[PDB]
Amino acid sequence: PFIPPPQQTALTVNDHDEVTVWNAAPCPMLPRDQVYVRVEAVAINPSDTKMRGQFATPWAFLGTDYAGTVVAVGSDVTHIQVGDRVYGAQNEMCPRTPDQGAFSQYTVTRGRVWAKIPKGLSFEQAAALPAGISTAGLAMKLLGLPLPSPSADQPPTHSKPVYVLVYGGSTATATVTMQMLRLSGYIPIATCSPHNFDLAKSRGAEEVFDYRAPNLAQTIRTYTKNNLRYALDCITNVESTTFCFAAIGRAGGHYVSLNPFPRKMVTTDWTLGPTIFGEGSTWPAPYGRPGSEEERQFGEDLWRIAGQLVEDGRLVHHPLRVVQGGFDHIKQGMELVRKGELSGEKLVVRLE
Ligand SMILES: C/C=C/C(=O)SCCNC(=O)CCNC(=O)[C@H](O)C(C)(C)COP(=O)(O)OP(=O)(O)OC[C@H]1O[C@@H](n2cnc3c(N)ncnc32)[C@H](OP(=O)(O)O)[C@@H]1O
């Protein structure tokens, strides 16, 4: 049986709320239904930068998005060989599993929220995808929109065009969501900054608008025949919620946000990330919820679908900004992300 290394490097937060390169971190045990991954590349997400204060578990590993090489295979796992390449998501800073996080030299795969990297994709391209895939699926689920068929030789047809507003169409989440929406037969319309217009259109937006434009909500209401029933808010602040409520049609609509938030006929939801694992959250406030087998199966189904889409080139990664380096480079990348210094790109670290 496989024996994990006695120590490794991982990124964590210490007992003084500081992001820390930890050079004596433990290695996880190998679950019988998972595989053991030597991490080759990771992506940085805003969620990583927010794991602080009450949100941090000291000495628990940071990071969601990883891609690496399989070094050991759990005894109950089929269809994966030692030396295969995989990509997937981890559930960062879960006090029950503090030795599992993407920002580590060695991790294990989690649930079935992972896949084999297609032959034509690099570690960096693959690492850019997992939180995107996962978030896009949770949002479509919450909006009440069906997932794409991995078959189906092309999108369902609708009665009339069914628009979906995506506020923040240059975000990492939006560029993956808009491809998926299109594959399901929906027509995304996006708002973002002018320099990311071409990116939004390349990723499935039928039209794209500058979110700063005066009375843009009237423009959108006109465009959608005053019957916009779906708004996906990828920005999630006071202004984006106001805009989305204004753009939704006179007969009502559904607003889904990627974070919690503090007129009639609008239902509202927001995506809780660990939900993709069928895990819940131990956090208090609006976060804590029990896990569920239905949530687990959804996540597996999504990943089976999206895996095939990525494999056939029908779902593509957000543009990359690739850094070569070690764990301090992940730490610096987080700060860049936290400061909003990235536009239209995802920061990926290839671990050297
Ligand atoms: C395995 C994990 C699975 C999950 O489901 S995680 C669940 C989803 N939720 C969260 O992770 C919560 C924590 N995350 C956040 O709060 C993120 O910031 C969200 C999820 C809201 C967005 O992250 P994402 O990675 O999708 O976007 P990004 O960082 O790539 O987007 C940045 C872009 O956001 C845009 N932006 C930034 N501030 C903006 C503003 N005030 N107004 C309008 N747009 C704004 C601005 O775009 P341009 O205007 O075109 O340059 C900027 O480039």
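Sequence positions for chain A are given in Swiss-Prot numbering; the residues included correspond to 5-266, 272-361, in order.
We read in the header that X-ray crystallography, 1.9 Å was used to get this structure.
Placed from the backbone N, Cα and C atoms, the Cβ positions cover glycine too.
In three-state terms derived from DSSP, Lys54 (mutagenesis position) belongs to neither a helical nor a strand segment and is classed as coil. The number of other Cβ atoms within 10 Å of the Cβ belonging to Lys54 (mutagenesis position), over all protein chains shown, comes to 14. What Swiss-Prot lists as NADP(+) binding site is 51-54, 174-177, 197-200, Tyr215, 262-263, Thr280, 351-352, and the listing cites experimental evidence.
Here the residue is the original one, but Swiss-Prot notes a mutagenesis experiment at this spot, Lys54 to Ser: Reduces catalytic efficiency.
Within the same chain, the residues at least 6 positions away from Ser138 (mutagenesis position) whose Cβ sits under 8 Å from its Cβ are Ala93, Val117, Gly282, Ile285, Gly308, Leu311, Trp312, listed in sequence order. Quoted from Swiss-Prot, the note on mutagenesis experiment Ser138 to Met is: Reduces catalytic efficiency.
As a published mutagenesis entry, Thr139 to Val appears in Swiss-Prot alongside the note: Reduces catalytic efficiency. Sequence-distant neighbours of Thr139 (mutagenesis position) (same chain, six or more apart, CB under 8 Å from its CB) are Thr177, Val180, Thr181, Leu262, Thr280, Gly282, listed in sequence order.
Listed in Swiss-Prot is the mutagenesis experiment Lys273 to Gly, annotated as follows: Impairs the binding to lovB; when associated with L-271, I-272 and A-274. Cβ neighbours of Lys273 (mutagenesis position) (same chain, under 8 Å, six or more residues apart in sequence): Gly256.
For the recorded site, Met274 (mutagenesis position), the DSSP three-state label reads coil. Counting every protein chain shown, the Cβ of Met274 (mutagenesis position) has 10 other Cβ atoms within 10 Å. Looking at Swiss-Prot, you'll find the mutagenesis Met274 to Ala noted as follows: Impairs the binding to lovB; when associated with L-271, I-272 and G-273.
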TODO: Please report the DSSP secondary structure of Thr280 (NADP(+) binding site), reduced to three states.
DONE: coil
Task: Cα separation of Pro266 and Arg272 (whole Å), the pair that brackets 5 residues absent from the deposited model - done: 15
Task: Separation of alpha carbons, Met274 (mutagenesis position) and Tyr215 (NADP(+) binding site) (Å) - done: 24
Task: Neighbouring C-beta atoms (10 Å sphere around the C-beta of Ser51 (NADP(+) binding site)) - done: 20
- [ ] Of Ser138, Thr139, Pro198, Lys273, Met274, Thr280, the recorded positions listed, which put a C-beta under 6 Å from ligand 1? Please answer none if none do.
- [x] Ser138, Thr139, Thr280
